[PDB]
Amino acid sequence: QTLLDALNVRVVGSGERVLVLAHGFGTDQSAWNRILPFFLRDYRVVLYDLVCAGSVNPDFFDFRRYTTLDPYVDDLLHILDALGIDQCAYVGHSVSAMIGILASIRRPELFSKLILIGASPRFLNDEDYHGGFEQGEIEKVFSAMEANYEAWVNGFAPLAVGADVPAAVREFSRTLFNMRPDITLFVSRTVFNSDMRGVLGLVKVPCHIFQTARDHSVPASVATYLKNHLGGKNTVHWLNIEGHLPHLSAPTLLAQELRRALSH
Ligand SMILES: Cc1c(Nc2ccccc2C(=O)O)cccc1[N+](=O)[O-]
């Protein structure tokens, strides 16, 4: 219960099929609020907050521990194990997509399916590989994030949301601004330093790759990369949704696509 309490674990819904909804960067579990009504009636929905979420006591964010994705996988597995979940479908936005991938390699039996939203195994460019970002441009962003966090949020949130959906821009900004600035920077460094390309072939559960248009964080070719390199049966859903946070900006359409992927 103490981790379950610390990370605001919530189990809701009247169904028996277990569905884990795992928020990503800059949000908390409330990013799923508008998706939830579409699943509460026929799934048992598990939600939690990543340790870096603005909604979690920043005392739990231990900079000596959370230096890679692996301790975040530990937290997810502990939660699922504590709850007695021996199989689930798992939806991971942003960094939670990579967390779910790693968890699935550790525990191949735990996941029936992974649904990946706004996922990338690597943000940085490399030889054969377009991640979308150059090392140099990214140091400039880290400097701005350190120099003026509130301003960085206000410039970043419209790019992340992408589509002109002011309510979703304000909502993402709200949860980014709830994160302690040095946590946000450290998490961002952690993930820009991450490269999951080498482990994708180890995954054996089926993955549904949800890819929006003009995703600031994820070039189209990255979705194709995941499809070609994840080791199990993969399916790309090319969503008629613009931007990196489709659960915030287009929830109805996102929820219908999720239901389709789950029923596949
Ligand atoms: C894209 C980005 C992010 N994004 C992340 C960082 C960590 C985990 C997930 C993300 C994510 O976008 O899903 C953070 C800071 C700066 C920038 N940027 O555009 O320079």
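Numbers in chain A track Swiss-Prot; the residues on display, in order, are 3-266.
Placed from the backbone N, Cα and C atoms, the Cβ positions cover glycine too.
In the structure as shown, the Cβ atom of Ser96 (mutagenesis position) sits within 10 Å of 26 other Cβ atoms. The feature active site, nucleophile is assigned by Swiss-Prot to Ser96, with experimental evidence given as support.
Proximity of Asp217 (active site) to non-local residues of its own chain (separation of 6 or more, Cβ distance below 8 Å) is seen for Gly120, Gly164, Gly245, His246, given in sequence order. Annotation comment: Swiss-Prot describes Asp217 (among others) as active site, evidence class similarity to another entry.
Per Swiss-Prot, the feature active site maps to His246 (among others); the stated evidence is experimental evidence. If you draw a 10 Å sphere around the CB of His246 (mutagenesis position), it holds 26 other CB atoms from the protein chains shown.
For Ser96 to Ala, Swiss-Prot lists a mutagenesis experiment annotated as follows: Loss of activity and abolish interaction with MAX2A. Under the three-state DSSP scheme, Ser96 (mutagenesis position) falls in the coil class.
One mutagenesis experiment named in Swiss-Prot is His246 to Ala, and its note says Loss of activity. According to DSSP, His246 (mutagenesis position) is assigned to coil rather than to any helix or strand.
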